[PDB]
Amino acid sequence: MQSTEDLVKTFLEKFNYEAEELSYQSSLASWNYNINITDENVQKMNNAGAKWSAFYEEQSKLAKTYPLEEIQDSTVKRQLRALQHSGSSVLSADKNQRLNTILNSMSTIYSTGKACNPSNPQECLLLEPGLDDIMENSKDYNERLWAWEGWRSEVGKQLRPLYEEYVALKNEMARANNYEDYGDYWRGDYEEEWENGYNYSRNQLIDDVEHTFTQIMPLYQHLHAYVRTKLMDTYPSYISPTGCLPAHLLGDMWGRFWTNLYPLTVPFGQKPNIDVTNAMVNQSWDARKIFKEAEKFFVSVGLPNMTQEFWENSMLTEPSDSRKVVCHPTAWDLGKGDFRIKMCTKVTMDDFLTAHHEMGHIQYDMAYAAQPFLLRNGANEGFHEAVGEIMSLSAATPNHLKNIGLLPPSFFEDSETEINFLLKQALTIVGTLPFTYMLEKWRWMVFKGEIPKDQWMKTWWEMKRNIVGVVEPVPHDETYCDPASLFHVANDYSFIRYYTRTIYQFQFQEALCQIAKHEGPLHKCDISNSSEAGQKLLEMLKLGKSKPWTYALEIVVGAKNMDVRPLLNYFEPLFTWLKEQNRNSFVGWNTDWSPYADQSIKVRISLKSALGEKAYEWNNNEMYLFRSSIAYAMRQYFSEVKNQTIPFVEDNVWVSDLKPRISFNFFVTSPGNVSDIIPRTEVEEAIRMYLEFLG
Amino acid sequence: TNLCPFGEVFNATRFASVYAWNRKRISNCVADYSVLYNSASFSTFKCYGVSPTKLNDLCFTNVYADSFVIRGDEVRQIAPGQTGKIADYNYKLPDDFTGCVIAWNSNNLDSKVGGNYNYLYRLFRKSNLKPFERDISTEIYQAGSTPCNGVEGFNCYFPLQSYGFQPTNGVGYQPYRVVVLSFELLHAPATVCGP
Ligand SMILES: *[C@@H]1O[C@H](CO)[C@@H](O)[C@H](O)[C@H]1NC(C)=O
Ligand SMILES: [Zn+2]
């Protein structure tokens, strides 16, 4: 006499009240660890986390008992769909912890792996802060080369065997969950089956990402062409005005953001951009003044004040005493009305705008706090960091800084400073989209099985050249796993999170400013003192995950899908300026070019029998003897012609454009100096003294 | 001059859980209501039928003081015509209720580090409570069609749940001590007046 939906509603009310408490104990144990790192707080975190996990997996199996088909209510269907999702609960105890063994291994190898300087083997540098300091600050071609190649050789090669068993187990897990692959498993974040109209497919995410990207590529090419022209003045002798950009000159280890190339590509370095760090320390600004003035910004747009529990339990300063703390900035929704922010706040402009960003996460958390426990999250995986970023966009404006006293009433922004601002934004916002687009498409192909493991790197670099316009400084065979050199890849983190969020920011931003009656360019808007904008924004923040993200997006923008047009509208003043700066330039890259094809030797392997006969048919270790044979020829050459004892090894012979069993190119570098490529005719001389060679 | 013992109800060191809400009958005494409404200690002093003022001028044949502890989110349910886990299953006030509902924050007293789980509330019941009815039942609630046999199981849940009272919760989840004064005028001698 009681319907199944009535049985699951009773079951969910039974789940909600202990899940809300067990999740509060796990976060409180994790919070006390993050603000006080000890050896008994780690176990308290691991104990409460294991108790919270074991309870969730227990209810997750009892949730599959209820058929999702016989439930016509919609808000209740979402809690089951989120609870009936096993995850890795579908695998054997053998395969599960072997999978956990790989993920833990890939994390420590990433966080503890080092790269040693070829000039001093005793100077072995970690990524943070060692290698990142080099890749984010240095302008030396060779210094960035050994750090770029070293990180991917010493540490990246160790992740290749781990990532191969990783892809196999995660796909094996996803297929048991009735998914296509692990990439299709990730794309279920955006999948929606509502009644009609507000639906969303998983294959549709593939189509929408590609459609938006070809609308971004025009803006990216002129930015790529401009940065290429400006780095010629920084790196002459190393880049060609027609080919791709070397991977180790893009501002960081992977080229994720081009922000650190701003001093080299500044449009008008004569004029500095707006920095309010000095204006704050002269005004006696402290950590509480930053958050209280950030609090007055959200209440000015119609959002509630911060809780008093937020001002007593949050840690907004680094402890003065002996207390090691994690203070990578995070916003915490512990539950039961407990919201705090953990941050080593300094009196700087960057820490000023991140405060508005992390407080934006808090306002989002407090809004959907009235929803059931299984619906207390963003509409999709990109709404949270997008809502926080539109707060810093309006807070960093000259209009807002003019109102809070950090910039004088005698302020006027000229034509050049906004070109400086929009480019520094483009190096961070526009420069990461092709990198974010290609990394996920690569992992989507690998999970799907479209790219075999014997061509993982050969395809990875073909798309960096074609999609991102970035070329390897040295060729990487199938012993490298360069994608795994990123934090999000070696730690099982989805990366399309940062691509859709970027589209979601300016989609929200343009819609909120038209409500605020903003006139002029979009990068000049400020939603401050606009109640009708924040309350319209608060309408979506209340929904959380109770409604499909196409519905939640339409409540704010008036459209149910990703629209890149607001993003291109945000950078139109710069896109208009880059085109006139690129008239006498090349817009685009030639995929053929490389920093080493200038001195490499084409080689055509002799097919002494029909192709397809493994009688001889050179393979990987026949290439090993070849690279050792040329290494021997280079040893005799320098010793007999130059009286120089130089220990060439197979690792000095780099093979590129390798088509197995048929053809390849190769060049030679000096030991300990991958920057020093041996001249080609000097190498061809060593081969003549001791297949086809084209010349 | 027998003043009504309001100190034993309000200043009590420990209150009862709402599913077993405690009631004390106050009779043939002198009630000063000035100590109650003129006090800034209470966050909620909503009165129905009666008024906060014009209360030392009336005479009732009894006065009942229902005292209990709920969360801050559920204090709004202590009112005529309200719906919720407290009003439906724990403590229901009639539609024509004549009296005062008094509540105040007690994070100082009823919350503890690690958790305070001594306060309980009924989560499941076959039907809604009638006004001023108390249910201290402990039978296993059967939501489905199979008998529970007195043990917790699938679609068979224990009806009474505990509150999680840590001092770090938001005020919505913090403990609130509630006192409900009901005024009684009958065919009776009109015990309690108060100048
Ligand atoms: C509680 O006791 C204090 C003294 O112990 C007294 O001043 C106060 O009036 C009492 N409150 C009530 C409501 O009886
Ligand atoms: Zn954030």
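Residues displayed in chain B correspond, in order, to Swiss-Prot positions 333-527.
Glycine is treated like the rest: Cβ placed from N, Cα and C.
The domain 'BetaCoV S1-CTD' annotation in Swiss-Prot covers B:334-527, and the record cites experimental evidence as its basis.
Looking at Swiss-Prot, the entry for natural variant B:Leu368 to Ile says: In strain: Omicron/XBB.1.5, Omicron/EG.5.1. Annotation note: B:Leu368 (variant position) sits in a helical segment as assigned by DSSP.
In the structure as shown, the Cβ atom of B:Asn440 (variant position) sits within 10 Å of 10 other Cβ atoms. Annotation of the natural variant B:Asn440 to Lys in Swiss-Prot: In strain: Omicron/BA.1, Omicron/BA.2, Omicron/BA.2.12.1, Omicron/BA.2.75, Omicron/BA.4, Omicron/BA.5, Omicron/BQ.1.1, Omicron/XBB.1.5, Omicron/EG.5.1; the original residue is retained in the structure shown.
DSSP classifies B:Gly446 (variant position) as coil under the three-state reduction. The Cβ of B:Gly446 (variant position) lies under 8 Å from the Cβ of B:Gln498, each of these being in the same chain and 6 or more residues away along the sequence. A natural variant is reported in Swiss-Prot for this position, B:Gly446 to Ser, and the note states: In strain: Omicron/BA.1, Omicron/BA.2.75, Omicron/XBB.1.5, Omicron/EG.5.1.
Quoted from Swiss-Prot, the note attached to the natural variant B:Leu452 to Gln states: In strain: Omicron/BA.2.12.1. For B:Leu452 (variant position), the number of other Cβ atoms no farther than 10 Å from its own Cβ, over all displayed protein chains, is 18.
Around B:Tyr453 (variant position), a 10 Å sphere centred on its CB holds 23 further CB atoms from the protein chains shown. The natural variant B:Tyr453 to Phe is recorded by Swiss-Prot, whose note states: In strain: B.1.1.298.
In three-state terms derived from DSSP, B:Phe456 (variant position) belongs to neither a helical nor a strand segment and is classed as coil. The Cβ of B:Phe456 (variant position) lies under 8 Å from the Cβ of B:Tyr421, B:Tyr473, B:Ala475, B:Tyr489, B:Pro491, each on the same chain and at least six residues away in sequence. Among the sequence features in Swiss-Prot, the natural variant B:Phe456 to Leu is noted as follows: In strain: Omicron/EG.5.1.
A natural variant is reported in Swiss-Prot for this position, B:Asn460 to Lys, and the note states: In strain: Omicron/BA.2.75, Omicron/BQ.1.1, Omicron/XBB.1.5, Omicron/EG.5.1. Residue environment of B:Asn460 (variant position) contains 11 other Cβ atoms, counted within 10 Å of its Cβ in all protein chains.
B:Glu484 (variant position) is surrounded by 10 other CB atoms, counting those within 10 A of its CB over all protein chains shown. One natural variant named in Swiss-Prot is B:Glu484 to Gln, and its note says In strain: Kappa/B.1.617.1.
Mapped onto three states, the DSSP output places B:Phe490 (mutagenesis position) in coil. Here Swiss-Prot notes a mutagenesis experiment, B:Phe490 to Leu, with the remark: Increased resistance to neutralizing antibodies and human covalescent sera neutralization.
The note that Swiss-Prot attaches to the published mutagenesis B:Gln493 to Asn is: Reduced host ACE2-binding affinity in vitro. B:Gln493 (mutagenesis position) is surrounded by 20 other CB atoms, counting those within 10 A of its CB over all protein chains shown.
Experimental mutagenesis is annotated in Swiss-Prot for B:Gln493 to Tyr, with the remark: Reduced host ACE2-binding affinity in vitro.
Here Swiss-Prot notes a natural variant, B:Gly496 to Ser, with the remark: In strain: Omicron/BA.1. Long-range Cβ contacts of B:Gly496 (variant position) within its own chain (separation 6+, distance under 8 Å): B:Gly447, B:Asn448, B:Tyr449, B:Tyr505. Reduced to three states, the DSSP call for B:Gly496 (variant position) is coil.
Experimental mutagenesis is annotated in Swiss-Prot for B:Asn501 to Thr, with the remark: Reduced host ACE2-binding affinity in vitro. Counting every protein chain shown, the Cβ of B:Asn501 (mutagenesis position) has 23 other Cβ atoms within 10 Å.
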Residue from B:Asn440, B:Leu452, B:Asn460, B:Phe490, B:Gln493 whose C-alpha is spatially nearest that of B:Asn501 (mutagenesis position), among the recorded positions: B:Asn440
Spatial separation of B:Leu452 (variant position) from B:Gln493 (mutagenesis position) - C-alpha basis, Å: 5
Surrounding CB atoms that lie within 10 Å of the CB of B:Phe490 (mutagenesis position), all protein chains: 15
Entries of B:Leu452, B:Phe490, B:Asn501 (recorded positions) sitting next to ligand 1, with Cβ under 6 Å as the cut-off: none
Integer Cα-Cα distance in angstrom, B:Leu452 (variant position) to B:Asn460 (variant position): 18
Mapped DSSP class for B:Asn440 (variant position), helix or strand or coil: helix
Between B:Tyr453 (variant position) and B:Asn460 (variant position): CA-CA distance (Å): 14
Set of same-chain residues at least 6 away whose C-beta sits under 8 angstroms from B:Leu368 (variant position): B:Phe338, B:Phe342, B:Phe374, B:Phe377, B:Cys432, B:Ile434
Residues from B:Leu368, B:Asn460, B:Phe490, B:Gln493 facing chain A - recorded positions, CB under 8 A: B:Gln493
